[PDB]
Amino acid sequence: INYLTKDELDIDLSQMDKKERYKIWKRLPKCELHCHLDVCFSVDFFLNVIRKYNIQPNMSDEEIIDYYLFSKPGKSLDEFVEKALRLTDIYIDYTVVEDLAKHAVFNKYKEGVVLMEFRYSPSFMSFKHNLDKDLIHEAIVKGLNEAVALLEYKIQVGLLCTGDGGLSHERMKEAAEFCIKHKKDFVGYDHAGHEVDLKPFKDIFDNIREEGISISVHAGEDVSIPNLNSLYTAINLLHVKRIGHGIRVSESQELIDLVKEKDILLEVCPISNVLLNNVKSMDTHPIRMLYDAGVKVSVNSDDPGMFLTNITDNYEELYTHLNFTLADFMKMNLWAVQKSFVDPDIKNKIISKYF
Ligand SMILES: O=c1[nH]cnc2c1ncn2[C@@H]1O[C@H](CO)[C@@H](O)[C@H]1O
Ligand code: HPA
Ligand SMILES: [Zn+2]
Ligand SMILES: [Zn+2]
């Protein structure tokens, strides 16, 4: 892959067709911060697992897709999160998990990603077939390292723990303890699923930072919530370095100023927000006004295996419907690298290699 430099960003895209634009999108040196490894599979990988383990013998491929994935516009975040629970059928042994991780790296390299942060949920992957969380973790860390070494370190991978099991104090403590225990591999900690104001778990998140682990949580995504409290908590109480989505920052001048004052970056997932019905359309997506207001934002794919969309698709949508330029896209990837949780050298070397 012959990546675009900072000295090649004046390209005239107006005469290119969709196909030729995707070559440019691919060639952009991307840093992706918000993507769930759990569902980071191609359609063929997914159908290969469903067939190999004989999970849906009476369903056709089209039916398998309607039943497990989320490729069409839905109602809400809540609907997405509850539907996602059924494809946990695939997390059947530790080989499926290791392969998932390895292929995810390969797919991201081919899309032109150079610094990839993946996040996974131990509880998501473990509960269906009662798999051991540490054995999952082992499988995940082997797969990712397998792929990186095979690619001669042409893509670098960071790993984040999306902690869950539930919102009981015991479950959330356990989830944070799993991450802390594996902090040699986890560069950050997340909360996902149904959106929550995490104020009752400040004690746990303090602990995680005490242990040297950066926080990026999902907050300010779900537009059905009649307040912005999850955002205030993430910023003031959790001391997040980044926010997953955080698009509802756009609804408050006070929060716009707060995130800029703290140099917090918003992990924006354009297509996710459309499909999960958190913006009216891509035309009206808040990323535009947030970028224009000086908020640091990056571009991400979120759940590519469920959406049947990839990182470059999100770039296409931002170009076509919101008129982001190549220079804008390069700026955001520079921000994504700078605000990455991986080793500071890896960042600096990537920065001077491309940006
Ligand atoms: O499709 C998915 N991929 C990855 N993670 C998911 C998905 N659906 C839900 N979670 C959610 O992430 C939680 C962390 O607080 C997971 O346990 C689960 O609730
Ligand atoms: O709960 C979630 N899990 C995984 N990806 C997501 N993207 C938005 N919400 C979620
Ligand atoms: Zn264990
Ligand atoms: Zn997400």
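We number chain A the same way Swiss-Prot does; the residues here are 13-367, in that order.
Looking at the header, which is where the method is noted, we find X-ray crystallography, 2.5 Å.
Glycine residues also receive a Cβ, built from the backbone N, Cα and C atoms like all the rest.
The feature Zn(2+) binding site is assigned by Swiss-Prot to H46, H48, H230, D314. In the three-state DSSP scheme, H46 (Zn(2+) binding site) is classed as coil.
Marked as purine D-ribonucleoside binding site by Swiss-Prot: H48, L49, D50, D176, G205, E233, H257, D314. DSSP assigns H257 (purine D-ribonucleoside binding site) to a strand segment in the three-state reduction.
The annotation that Swiss-Prot gives for the mutagenesis experiment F136 to L reads: Severe decrease in catalytic activity towards adenosine or 5'-methylthioadenosine. Around the Cβ of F136 (mutagenesis position), the number of neighbouring Cβ atoms within 10 Å comes to 22.
For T174 (mutagenesis position), the same-chain residues 6+ apart in sequence whose C-beta sits under 8 angstroms from its C-beta are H48, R131, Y132, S133, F136, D202, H203, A204. Annotation of the published mutagenesis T174 to I in Swiss-Prot: Slight increase in affinity for adenosine and severe reduction in affinity for 5'-methylthioadenosine; the original residue is retained in the structure shown.
Here the residue is the original one, while Swiss-Prot reports the published mutagenesis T174 to A with the comment Slight decrease in affinity for adenosine and severe reduction in affinity for 5'-methylthioadenosine.
The annotation that Swiss-Prot gives for the mutagenesis experiment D176 to A reads: 7-fold reduction in affinity for adenosine and 9-fold reduction in affinity for 5'-methylthioadenosine. Reduces further catalytic efficiency with adenosine or 5'-methylthioadenosine as substrates; when associated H-179. Within 10 Å of the C-beta of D176 (mutagenesis position) we count 21 further C-beta atoms, all protein chains included. Secondary structure from DSSP puts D176 (mutagenesis position) in coil.
Per Swiss-Prot, mutagenesis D176 to M is noted as: Severe reduction in catalytic efficiency with adenosine or 5'-methylthioadenosine as substrates.
According to Swiss-Prot, the mutagenesis experiment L179 to H carries the following note: No effect on catalytic activity. Reduces further catalytic efficiency with adenosine or 5'-methylthioadenosine as substrates; when associated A-176. If you take the C-beta of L179 (mutagenesis position) and look for same-chain residues 6 or more apart in sequence within under 8 angstroms, you find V208.
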*Including all protein chains shown, what's the count of other C-beta atoms within 10 A of the C-beta of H230 (Zn(2+) binding site)?*
26
*Fewest-neighbour residue among binding-site residues, criterion Cβ within 10 Å, set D50, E233, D314*: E233
_Taking DSSP as the reference, which of helix, strand or coil describes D314 (Zn(2+) binding site)?_
strand
*Out of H46, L49, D50, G205, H257, give those binding-site residues positioned within 10 angstroms of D176 (mutagenesis position), comparing C-alpha atoms, in sequence order.*
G205
*For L49 (purine D-ribonucleoside binding site), which residues in the same chain are close in space, meaning a Cβ under 8 Å from its Cβ, but six or more apart along the sequence?*
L112, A113, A116, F130, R131, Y132, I152
